[PDB]
Amino acid sequence: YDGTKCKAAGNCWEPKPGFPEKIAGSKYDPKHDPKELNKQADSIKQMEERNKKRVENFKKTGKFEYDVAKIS
Amino acid sequence: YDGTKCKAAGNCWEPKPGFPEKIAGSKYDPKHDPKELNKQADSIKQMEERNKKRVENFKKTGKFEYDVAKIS
Amino acid sequence: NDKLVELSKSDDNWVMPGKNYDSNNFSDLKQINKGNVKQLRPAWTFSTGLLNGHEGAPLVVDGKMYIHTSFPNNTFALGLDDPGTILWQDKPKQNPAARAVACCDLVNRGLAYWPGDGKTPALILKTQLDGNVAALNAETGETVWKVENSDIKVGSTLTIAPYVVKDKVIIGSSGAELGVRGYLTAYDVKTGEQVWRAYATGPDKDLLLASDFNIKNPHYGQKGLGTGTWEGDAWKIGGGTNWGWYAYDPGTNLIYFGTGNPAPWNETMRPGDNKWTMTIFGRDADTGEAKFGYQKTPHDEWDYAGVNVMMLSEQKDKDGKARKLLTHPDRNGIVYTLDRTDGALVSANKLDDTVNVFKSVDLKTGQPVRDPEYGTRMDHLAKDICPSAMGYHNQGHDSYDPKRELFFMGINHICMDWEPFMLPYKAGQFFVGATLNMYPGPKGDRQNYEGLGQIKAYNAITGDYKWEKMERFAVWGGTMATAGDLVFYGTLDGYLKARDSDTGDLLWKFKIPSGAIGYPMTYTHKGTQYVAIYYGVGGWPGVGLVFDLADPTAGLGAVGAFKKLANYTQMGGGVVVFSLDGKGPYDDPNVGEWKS
Amino acid sequence: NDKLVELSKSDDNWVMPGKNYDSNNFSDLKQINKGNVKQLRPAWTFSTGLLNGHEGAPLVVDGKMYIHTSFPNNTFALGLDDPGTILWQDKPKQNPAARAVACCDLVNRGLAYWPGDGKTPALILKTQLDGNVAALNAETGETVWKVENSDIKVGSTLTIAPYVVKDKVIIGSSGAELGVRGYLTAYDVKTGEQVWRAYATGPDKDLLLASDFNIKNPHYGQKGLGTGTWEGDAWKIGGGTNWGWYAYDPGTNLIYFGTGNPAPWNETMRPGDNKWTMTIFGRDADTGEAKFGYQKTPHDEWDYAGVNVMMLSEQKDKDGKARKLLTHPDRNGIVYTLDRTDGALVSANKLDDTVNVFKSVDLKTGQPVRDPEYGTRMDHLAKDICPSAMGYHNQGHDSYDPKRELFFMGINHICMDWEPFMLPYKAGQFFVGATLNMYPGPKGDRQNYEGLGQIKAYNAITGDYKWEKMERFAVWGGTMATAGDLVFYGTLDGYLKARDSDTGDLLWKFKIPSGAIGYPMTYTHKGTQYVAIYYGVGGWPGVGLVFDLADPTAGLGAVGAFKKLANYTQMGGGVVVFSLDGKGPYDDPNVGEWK
Ligand SMILES: O=C(O)c1cc(C(=O)O)c2c(n1)C(=O)C(=O)c1cc(C(=O)O)[nH]c1-2
Ligand SMILES: O=C(O)c1cc(C(=O)O)c2c(n1)C(=O)C(=O)c1cc(C(=O)O)[nH]c1-2
Ligand SMILES: [Ca+2]
Ligand SMILES: [Ca+2]
């Protein structure tokens, strides 16, 4: 692997000598939990919803409130 | 009580108007626990005995040791 | 922003990170010059009340200085005729658990300014370690709006400075050492409403590509590669956070910046080129859409995070033609120069001849030619790799002199040993997976652990270095240059220094209270020129001193490399301000006293 | 110590707290003077790595500077030809619980030095907040000996500087706000052995009195009063700790110093004169035996702790006879001058005309004449008492010019309201028993909370003030004077200042990073004169800022009085060094670089 063999535009990766093309099923398989992989995108969706409630209350009332529990 | 009436040299205290000459038995009695009063003198005796073990071992050996459990 | 351009033309002001939208850190002032710099001495000082590292530099606008700190991220406003009186202060309340998910000390790179319009007053913009972004009234310090950008419960924090363009503020991201997938965001500067958000990995809809992305250099790659150069769903925790600096050209409408390292550090766990981590981007300021993207380090094996400074210029190329350019010194040991209108490669040269990870960069294919003897992999201990993970360049903001056509660069001389290990991903926990040993490179003193830095003067078209000088420690905080034939910079052992711009000769230094990890700035006030710098050592080089660590592999391997730093400096936090013969606001000492 | 006397005669050294055994803080140097001080500017700086208050001043001996810090009490040694290299450091390990029984911030007042004898090497002597005392090798920093003086489990800590006399080191005490009975101790400087220990209250055997104690002034009191001026066993928890400064005269062999306040602050819980709290002592350096003792404040009602600076001089009295003297400005609003050979009272005058707690001091009987309208007692709220418990003078070390016969004093202008309350004693817990409100005195601005300080020039025999000047905040850290006609001092709002010795006119100032609560010092190195000062605000005036407090009755009442201090300064820790034109060790910038 010297970086100069490219099967397509922007795609030049090769395995090193003795290593596999795909790691699934090998002794290098990471076995990630899908429920852990999805936690940071669900957290961003919830921040975005709390921010929309803050910004729409500012533009109706003219007074900013950060604490969502105190917004009508 | 203005500090100028002295019953002996260096002893000029007087009670203020309406206050007693002695506070034991009065509504100002502090009611101190004799066992709590004696705690700081017991602590000073224990520090002085640990320091003597450290100093005599330094003078005999020429090497200072602070942990008295390591001094025979 | 048109009024920020106009304000940057006055020498009484310093209005944005990097001085101006070209990001050159260059002043036309010459009251202080090579003929009189020996007379420079302190005029006044100010302590921030905090320890840990003090990064970035102050702002100056309309007769006032604005100062920022380490965690919990306080802000102070001072009047230049009487800096002993504090005009206002902002002191945030934050969860102490934010400290436990910071990789690299409790640092912050600084403030931005929006000049106001016709009903909204002028604003100071700031980030906080806990992931909030706030706008403050510049005259009173009161909060106008505050929103949540990043979540500490999944390992995501903020250390970058905000950047103002037109009526928007741009916000980056931190946490690749904890498996955070990078994104940058534009907000409406008047209200906090989210306008656009672009990710560094994943499906094309999330990347925000223009319909003509990379049309002039299609061999760089085009559609489908944010999932096509990964196995399965590994891109979801894949890194690419952007925590460095920006530049802007009103004539192209593009912002210029780099994305960080893929996660984890164990390369064997993520086969593929891992796009679009490690990439130089040009994105539209109003929509976020990418016009071009160049990947400098395909399939990273070394933590060469691609976030460093962007400096703009206009120069004739080797065939005599006038070009509009960007110049960028990377962690990986290469300094890159590109055409900033379409992304074309102009030059890619080594920062020092001891770089061994690549043999060269091919200008016609765009790929770096790898030396397999200096790569990393499972079940192998790799030795003597240059550069180390700390880089031959890190977060310092450098400078450019447009009369001389030279870049002045603060450089690191640090190499390494590395072995990876297998580990699970758990949201909120570290996700690194490698053990390191770090030490001085071949031109320093490896046996004594000294000789870890350099400062150099560089031409980007010919590739020639006009002069080169060795330093005791890495030059970590950047540089500032002036029309007085001077280059200024701070050091980790605790000095402000000045060198001759044409030869590199050391003309002057002063012993400040603690090491410096930010850049110098300069301004005039009522006719007198001043030079200011923060003191307070920290960031990655300072972790052994700051956290009382002694295992040399601790601190991601920085503790062994900087074992002698504590013999030369201790922690601190504040600003020192200099002038000729120390002239200042208290030359009449009755100014600012209490009177009855 | 005869070798310390000789080393102090060189202008290249500063070898003890207060410069010399007279404790005058006075330099014969005149390179820096009233004609050129506008040229004074920084030469080099050093951060300590710590926040909280930085009290005292550095030592200079044999081409080296020695620096000390707030808790956990670190020590640094620097070479004057290259101060960017740290020669050695000492970093103690201490129980974090020591912080919770400190009354008044995590401060320390500094180091002492003993010059060696050919067998034992020269030594640096230090105290720690946790109650240990240590001797360090001056060349290498290694520990030679370490002993326990004070116990945090009963409320007892250390903040005082050690003091070296002959081949002995003298160590004081802290904790009267927690009911600690005061004592001072002498140790053999070579080994750590305890030689003598003297208590402030109790039976005569524990007081360590000479057989002829007060024979020249028997009306001051003599035998049996350490128990006879108390009811029952209340003297066992009675206060009198000594945490300020000393002076010494080789010709009398006496050390001079003051004992602090009685416990608790509630006066109704301790009837009697409460001897020997609040007392000026003269004790023999080798045996500790007291020759004389004068009680300034019998039966304290105000927390006027009697620990302040001692300054020696030799002057003609009003009848024209030559006298050997001590002069001492107290918390209670009175400045005292005594004969230092026999204890006789010479003068006792007000620090400012606004003092109202006493009408006068009677020089024939020695008793202060009390005004009962400004006393304290149970079931009563007392208002507008001057001075406050913070004093018209606190812990700052002042100076004396021997040719002008003038004392230069840093003063406080703070008054109060006070009411006591009943409470029990439990060892290890606070034992105060009063609630306070504090504010500027009548010559300041009581509604903006500014005008809290003064600096004055004084003659001890006539009682006349040559000049007087107001300051924004209390002048907390002391003063230093020179033969260049200048008086130097630091301020809480963050300056080093210089005033003219004859008129008080302000000639120069510099904005340092944080407020100053220690004294300035001066020395020569290879022909150049330097002036140095610590920065880092704290101590009692800084508790609001240091601990983030807002209730005005908190910090024992100090939070309300200093509510505007945070508008002028923030915390810090370090040293700034000045010279003419900023000349220094890096004038060749290649010195100290890597090669
Ligand atoms: O990957 C990331 O998200 C991330 C964030 C930070 C940061 O936010 O300060 C640093 C790092 N990486 C890193 O690779 C690095 O070398 C580094 C040095 C420092 C500094 O302030 O000295 N920060 C960071
Ligand atoms: O009663 C005592 O034992 C004791 C100790 C201390 C100290 O150790 O600093 C102070 C006080 N009292 C106190 O009364 C006081 O006004 C005070 C001010 C300061 C300071 O450093 O600013 N320390 C102390
Ligand atoms: Ca990183
Ligand atoms: Ca006290």
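Using Swiss-Prot numbers, chain C covers 28-623, in order.
Heads up, the Cβ atoms here are built off N, Cα and C, so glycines get one too.
DSSP assigns C:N288 (Ca(2+) binding site) to coil in the three-state reduction, outside any helix or strand. According to Swiss-Prot, the feature Ca(2+) binding site maps to C:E204, C:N288.
Over all protein chains present, the Cβ of C:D330 (mutagenesis position) has 24 other Cβ atoms lying within 10 Å. In three-state terms derived from DSSP, C:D330 (mutagenesis position) belongs to neither a helical nor a strand segment and is classed as coil. Record note (Swiss-Prot), mutagenesis C:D330 to E: Lower affinity for methanol. The unchanged residue is displayed.
The feature active site, proton acceptor is assigned by Swiss-Prot to C:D330.
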Coarse DSSP state, helix versus strand versus coil, of C:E204 (Ca(2+) binding site): helix
Euclidean distance between Cα atoms of C:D330 (mutagenesis position) and C:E204 (Ca(2+) binding site), Å: 10
Residues near C:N288 (Ca(2+) binding site) in space but at least six apart in sequence (CB under 8 A): C:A203, C:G266, C:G267, C:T304, C:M305, C:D327, C:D330, C:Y331, C:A332, C:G333
